[PDB]
Amino acid sequence: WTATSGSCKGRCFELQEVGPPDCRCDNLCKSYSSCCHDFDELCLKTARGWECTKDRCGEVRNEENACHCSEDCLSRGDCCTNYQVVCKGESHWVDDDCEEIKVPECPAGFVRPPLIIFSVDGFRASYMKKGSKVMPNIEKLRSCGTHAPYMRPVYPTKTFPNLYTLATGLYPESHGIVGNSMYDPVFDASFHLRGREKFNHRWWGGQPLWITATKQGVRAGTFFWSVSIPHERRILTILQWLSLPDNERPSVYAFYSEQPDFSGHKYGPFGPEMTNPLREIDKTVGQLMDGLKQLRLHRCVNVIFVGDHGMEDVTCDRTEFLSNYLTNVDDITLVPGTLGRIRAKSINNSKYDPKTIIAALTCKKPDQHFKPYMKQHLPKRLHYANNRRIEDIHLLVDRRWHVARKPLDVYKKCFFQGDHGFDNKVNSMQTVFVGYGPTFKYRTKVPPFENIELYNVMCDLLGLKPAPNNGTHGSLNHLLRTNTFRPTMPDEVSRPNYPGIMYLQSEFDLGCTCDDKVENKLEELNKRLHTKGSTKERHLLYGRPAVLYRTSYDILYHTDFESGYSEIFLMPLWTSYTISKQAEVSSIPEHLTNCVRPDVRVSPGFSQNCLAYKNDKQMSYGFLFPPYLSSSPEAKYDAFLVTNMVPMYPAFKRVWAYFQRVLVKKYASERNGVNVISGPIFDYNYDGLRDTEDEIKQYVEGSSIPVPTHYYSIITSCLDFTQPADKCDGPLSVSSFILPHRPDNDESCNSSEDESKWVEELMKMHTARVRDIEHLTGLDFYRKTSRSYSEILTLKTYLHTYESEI
Ligand SMILES: *[C@@H]1O[C@H](CO)[C@@H](O[C@@H]2O[C@H](CO)[C@@H](O[C@@H]3O[C@H](CO[C@H]4O[C@H](CO)[C@@H](O)[C@H](O[C@H]5O[C@H](CO)[C@@H](O)[C@H](O)[C@@H]5O[C@H]5O[C@H](CO)[C@@H](O)[C@H](O)[C@@H]5O)[C@@H]4O)[C@@H](O)[C@H](O[C@H]4O[C@H](CO)[C@@H](O)[C@H](O)[C@@H]4O[C@H]4O[C@H](CO)[C@@H](O)[C@H](O)[C@@H]4O)[C@@H]3O)[C@H](O)[C@H]2NC(C)=O)[C@H](O)[C@H]1NC(C)=O
Ligand SMILES: Cc1cc(-c2n[nH]c(=O)n2C)c(C(C)C)cc1Cl
Ligand SMILES: Cc1cc(-c2n[nH]c(=O)n2C)c(C(C)C)cc1Cl
Ligand SMILES: [Ca+2]
Ligand SMILES: [Ca+2]
Ligand SMILES: [Cl-]
Ligand SMILES: [K+]
Ligand code: NA
Ligand SMILES: [Zn+2]
């Protein structure tokens, strides 16, 4: 209950929230059924509209008007935004030439340039080019400020997950808003778009920008507008807040538009009805910029124009029905649409089996437009697993499609022609970023980046220390003229050992054999040098990775590769090798097929053994440095060292072999040489972070050899591909992957065919950022380059998406 018979007199859009049963006058009282009786009358005025006209100029103030054209309006801070244009002969902001903003040009008493976040729902990245003719204000912001060709949202590419990721710098798995609908089993409560529950604070984890600001003495406008409050009134409210006294005035503001998303759902992303929504959003940007110009703030405020996700063509007839695959379709609860999430309808059902549900949805129709996953098997780049609110069974839905439980759900819930929520690398899901103001660069294009990075930057813009988040602070320093954050490289925690020859062959009882006894100061001195690291500059191009946790490991040098060998996990943490464009692929000689050789640098006690692999009928093995890429028949012997071996399911060996035998050479040909770093990853609790030894759930049978959940490779070359990877004078180019180490190839419906028809497709799906691999390994790469650290941070955040051009 709220006693709503108090008044909003002088309280319209008050910044501090009053506690019930006192009536509220803040911009979210509507959503709480808590506004004072006179909120509409006083705070939602509309009389005479939103624009000054010639006849209204110099009028006598009438307090009933929506906005004012009287002489006193500027000092009262409540002119219509076009006041100076119509009444004072001024030009619209959009009609003025852009001029570099080298320093903040602010009124006396402004302690820092304000930040205004202008968020637009469903604003697809290609609208910038395709709607450019009807968006002159936005187009001016874009060309004169700092812009990216697109900005990558988070998965799922829905509204709240993305807006709250903007506010926190966190993955949805961490902030807790994992979809537009959720069930939380601990709370035993559900979150929905409609309803009051979404306003309960227990859903919203992390620390959003307004809280970060408040705790550090920076005041914030509200980050919620009631849907029925018109956009003109939202703008006038922000402009009114900017006229407050210094001690009362916020430094950070948010505007939000429900468009173009709203129309996009109805008409599709490029429906002819879409021109009007884009026109109208532009006009709002115009009103803001004119209003700022009036208040002498258009060269003071930093403006961020940002979308939450894009929009795809999706219609009712492109729906897959779970009723066409499952027999027990009524024992499941499905969160439907552009993604699927499945759980048991009742916890009291002991006959519910996720394994039989997955199997029944796997590769069952020729052109099947979704793929089932246990959430821990989803591409790691999605970071979509570590939350009790994400159901164990997930369906990745093809772009342009829906999934639903039964056909009756679709006609008794065609209306809609647009939707979104798909995989966040899908081009149609990409959205926008422009930054304009004294703190952003002038007329600058930056590479596409992920929305998880903006929180740090907004903190930088406001002089705030960001809460712990998933951005990489410094990766976006190139967006900024000033206020850059100067990060330092993390300190190495564990220094390596450099073992020499310390064990005789006969001390090993590993059950390994090799035909290598087939036996000169020419090549005996030469092989000594290779084992001491004479080739290390060729194969370790960017310095050795740093180990950022406490562990025991050895550097091992070889002619063709270098590794950091973990005595704890009994395998390399990393293996580094360079393959030039001229390099030759050879095969494993017949006499060396099953060869594994003890490493006389590493004790039997800290080695793997061949018997374990023989005994384990499921688990086989592979090699991190590929024998196929040996520089000579003699060097090849090095690749069969027990210290280069890793556990691999036969199913996975098909993938790995094709990558090593075919794709490495192909990349070296295309990229003019590549440096490769490969290794294992253990993430049994699917939290995106390196497992400790006590978190491992699977070992090679009868041994302490742990089984990786994934294999990574980081593949680096020169951005200027006219220079070979090993002689690159400038910027680097990278692509990486984190392949799941699975005992079947069920993920790939065409795996019964030759690896040339399915493997690369799998690898692209599991593309990754270096940073993703960093989290998962506790390693820090690119320690020794000729490049600035911020440029290297940008490199580490890069995701090779394999999509076509935007
Ligand atoms: C992306 O960036 C984020 C942010 O930096 C990274 O997430 C952080 O990672 C840390 C490492 O996992 C984690 O630290 C833990 O915090 C525990 C206390 O957490 C509370 O307090 C913090 C700080 O205010 C708060 O942010 C947390 O909020 C979480 O939980 C609430 C609900 O309870 C949600 O509203 C919110 O969304 C958030 O949930 C998310 O994180 C939790 C994990 O905390 C997940 O469970 C959720 O699914 C969701 O993703 C909390 O309110 C602290 O108690 C932990 O310490 C225990 O565990 C460690 C083991 O490493 C051990 O060393 C300690 O001794 C201690 O052990 C004891 O408890 C164990 C478990 O109960 C038990 O097994 C032991 O036997 C002991 O009894 C730990 O320090 C930090 O909380 C999160 N922060 C956030 C916001 O998510 C994230 O890793 C990044 N991702 C990537 C890929 O890089
Ligand atoms: C849906 C919604 C919820 C909340 C919200 N309510 N409680 C909470 O922690 N949050 C984050 C907010 C903030 C700005 C008040 C805005 C919106 Cl659009
Ligand atoms: C920019 C932005 C807008 C909104 C937002 N959502 N709805 C609304 O009116 N606003 C203002 C939110 C909510 C989800 C906390 C967060 C951010 Cl970073
Ligand atoms: Ca949205
Ligand atoms: Ca882990
Ligand atoms: Cl959802
Ligand atoms: K075996
Ligand atoms: Na298959
Ligand atoms: Zn939408």
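In chain A, numbers come from Swiss-Prot; the residues present are 51-463, 468-573, 576-591, 617-887, in order.
Using N, Cα and C of the backbone, Cβ positions are placed for all residues, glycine too.
When secondary structure is read from DSSP and collapsed to three states, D311 (mutagenesis position) falls in the helix class. Taken from Swiss-Prot, the feature 1-(9Z-octadecenoyl)-sn-glycero-3-phosphate binding site applies to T209, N230, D311, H474.
With a cut-off of 8 Å between CB atoms and residues at least 6 apart in sequence, the same chain places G172, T207, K208, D311, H359, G360, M361, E362, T388, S482, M483 near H474 (1-(9Z-octadecenoyl)-sn-glycero-3-phosphate binding site), listed in sequence order. Mapped onto three states, the DSSP output places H474 (1-(9Z-octadecenoyl)-sn-glycero-3-phosphate binding site) in coil. Annotated 1-tetradecanoyl-sn-glycerol 3-phosphate binding site per Swiss-Prot: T209, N230, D311, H474, in sequence order, evidence recorded as similarity to another entry.
Annotation source Swiss-Prot lists 1-hexadecanoyl-sn-glycero-3-phosphate binding site at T209, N230, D311, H474.
Residues or ranges marked as domain 'SMB 2' in Swiss-Prot: 98-142.
Neighbour list (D171 (mutagenesis position), Cβ cut-off 8 Å, at least 6 residues apart, same chain): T209, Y306, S307, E308, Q309, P310, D311, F312, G357, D358. DSSP assigns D171 (mutagenesis position) to a strand. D171 to N appears in Swiss-Prot as a mutagenesis experiment; the accompanying note says: Abolishes lysophospholipase D activity.
Counting every protein chain shown, the number of other Cβ atoms lying within 10 Å of the Cβ of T209 (mutagenesis position) is 22. While the structure shown retains the original residue, Swiss-Prot records the mutagenesis experiment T209 to A with this note: Abolishes lysophospholipase D activity.
In the three-state DSSP scheme, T209 (mutagenesis position) falls into the helix class. A mutagenesis experiment is reported in Swiss-Prot for this position, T209 to S, and the note states: 15% of wild-type lysophospholipase D activity.
Its Cβ taken as reference, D311 (mutagenesis position) is surrounded by 22 other Cβ atoms within 10 Å in the chains shown. Under mutagenesis, Swiss-Prot gives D311 to N with this note: Abolishes lysophospholipase D activity.
Record note (Swiss-Prot), mutagenesis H315 to Q: 20% of wild-type lysophospholipase D activity. The unchanged residue is displayed. If you take the C-beta of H315 (mutagenesis position) and look for same-chain residues 6 or more apart in sequence within under 8 angstroms, you find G172, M361, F470, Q471, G472, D473.
Around the Cβ of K430 (mutagenesis position), a 10 Å sphere holds 28 further Cβ atoms from the protein chains shown. In the three-state DSSP classification, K430 (mutagenesis position) falls within a helix. Among the mutagenesis entries in Swiss-Prot is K430 to A, noted as: Impaired secretion. No effect on lysophospholipase activity.
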Residues of the domain 'SMB 2' (98-142) by DSSP state, where helix covers H, G and I: 13 helix, 3 strand, 29 coil
Gap length 4 residues; flanking Cα-Cα distance, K463 to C468, Å: 12
Cβ packing number for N230 (1-(9Z-octadecenoyl)-sn-glycero-3-phosphate binding site), 10 Å threshold: 19
Integer Cα-Cα distance in angstrom, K430 (mutagenesis position) to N230 (1-(9Z-octadecenoyl)-sn-glycero-3-phosphate binding site): 21
Cα-Cα span in Å, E573 to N576, with 2 residues unmodelled: 11
